[PDB]
Amino acid sequence: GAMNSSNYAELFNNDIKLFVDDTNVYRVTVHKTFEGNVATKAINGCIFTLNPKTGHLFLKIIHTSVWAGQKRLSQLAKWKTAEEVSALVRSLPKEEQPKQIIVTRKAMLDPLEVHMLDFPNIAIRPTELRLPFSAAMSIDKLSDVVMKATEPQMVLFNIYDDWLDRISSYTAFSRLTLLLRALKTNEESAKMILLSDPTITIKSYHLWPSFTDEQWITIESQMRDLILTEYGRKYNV
Amino acid sequence: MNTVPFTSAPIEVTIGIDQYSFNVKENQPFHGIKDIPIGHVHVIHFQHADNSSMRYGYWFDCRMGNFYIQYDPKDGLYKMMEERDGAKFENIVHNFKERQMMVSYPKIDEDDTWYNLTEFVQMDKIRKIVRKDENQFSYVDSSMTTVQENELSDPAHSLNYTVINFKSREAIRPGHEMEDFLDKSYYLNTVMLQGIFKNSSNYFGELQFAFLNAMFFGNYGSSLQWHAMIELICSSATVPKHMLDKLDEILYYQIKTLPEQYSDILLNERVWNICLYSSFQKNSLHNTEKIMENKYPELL
């Protein structure tokens, strides 16, 4: 059944599972036409498929050519996501295939279920958590590889950098979702927090800066400050 | 016009014959039902006064044999039996008619309701859904489960309706996942009509039989099957025109006949609203949509 605050440590046990987020698959800019009507122009998107235990991110880039000549694109986007996730699973060795796939939006359940009929033993699950994976395109290196793609492409990352050398996967996921929630609520301020000090750099093979344990406590504190302020602003409280 | 005599009526019981029903008192001098129209299947069904649970009954066709009812005090129900001695049967029935101890099947001449509810229903197909091959008639009751229910437990006492499942490899062609899930025409026309049922008459017969078991016995798996067969057609973009016109007539008479007080359990809100207002066939069921809106507007 659905994933929530009550079964949260299940994410960090030793059964392989993946989160699938489809919120950045079909992306558009809305604009005016010469006649003063409105039109969309698609831009490149991505499927965010994440192993929360290991940090392994399977970023399938969705090139705008996949939408050419297609109708009902927001509906197609869900089935395209499910097709690509199913293709990924089929490409993995059996001992690497997930036992569960958790979708961040309930509208992905039937598309993924139908595409995974061949895998009756893989559980497809929703979640009650409001996870901030839509903010993945606020991570500069992920945004950069999606926007430069000239064709469909899969790119593999570890979204935790080297954190698991020092912290547990529960703690790594907590840090990730705190960073992403910040980027989602106020991208400019969040990004200022992360880079203000120019002596802390991002390694070429990493996504986030090379903070010490102490600097991560400061950073994490600054992100929680950001999120609460914005919340008082949002809600005048 | 044929006759189903009763040996006796030892327990107080409401007896149904098709869409009609009569109350019989304990040890009342009741000896059966006469003037039953030839040419149709029929169902004779029972609800004991002391146990309004377990509605049960028998599907039969008088062209297939001479049938009668006899109460069994050990198993505690009215049982259908076949009499193979035709002279013994004629002689028994003639005496009971002479003594006017039978109710008459009470059909109004103008009335085509039963024909319209059973148009495509054939005894030989009933007997493949209800497997008990030593009898010519078929027992059904409120509690019997369907083969598909058993997959989600006694196989001899099951309703072997055709399994329909929209998220199944049978229903979804590899590589046409989205196409086949959103437009079920493949599954309707190739898998079910051409493959399993052979023609739309057999499809409609099973749909009609499922409805009647739902209505007369409150059989929940039958109600599921009826709605699934409706939904498969309504969710197909490509349906032969004659099938849609016939479906409209079929459903109209089913909705017309349903007890007003049973609409809350026997009608699935989601299926009906989808079929009449969201589906490919939303504009193809004029008679059904009109009676639904005037009789059960709350459901919609």
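Each position is counted from 1, following the chain as shown.
Quick check of the header: X-ray crystallography, 1.6 Å.
A Cβ is built for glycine as well, from the same backbone N, Cα and C atoms used for every other residue.
Taken straight from Swiss-Prot:
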type	residues	note
MUTAGEN	A:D21 to N (Swiss-Prot position 1853)	Reduced growth at 30 degrees Celsius. Strongly reduced growth at 16 degrees Celsius
MUTAGEN	A:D22 to N (Swiss-Prot position 1854)	Reduced growth at 30 degrees Celsius. Strongly reduced growth at 16 degrees Celsius
MUTAGEN	A:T23 to A (Swiss-Prot position 1855)	Reduced growth at 30 degrees Celsius. Strongly reduced growth at 16 degrees Celsius
MUTAGEN	A:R105 to K (Swiss-Prot position 1937)	Severely impaired growth. Reduced growth at 30 degrees Celsius. Strongly reduced growth at 16 degrees Celsius
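Across the fold, the C-alpha of A:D21 (mutagenesis position) and the C-alpha of A:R105 (mutagenesis position) stand 7 Å from each other. Neighbour density for A:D22 (mutagenesis position): within 10 A of its CB lie 28 other CB atoms from the protein chains shown. The most crowded of the mutagenesis positions listed here (A:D21, A:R105) is A:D21, judged by how many other CB atoms sit within 10 Å of its own CB.
When Cβ atoms from all protein chains are considered, those within 10 Å of A:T23 (mutagenesis position) total 21, not counting its own. Rounded to a whole number, the C-alpha distance linking A:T23 (mutagenesis position) with A:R105 (mutagenesis position) is 8 angstrom.
A:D22 (mutagenesis position) and A:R105 (mutagenesis position) are 8 Å apart (CA-CA, integer value).
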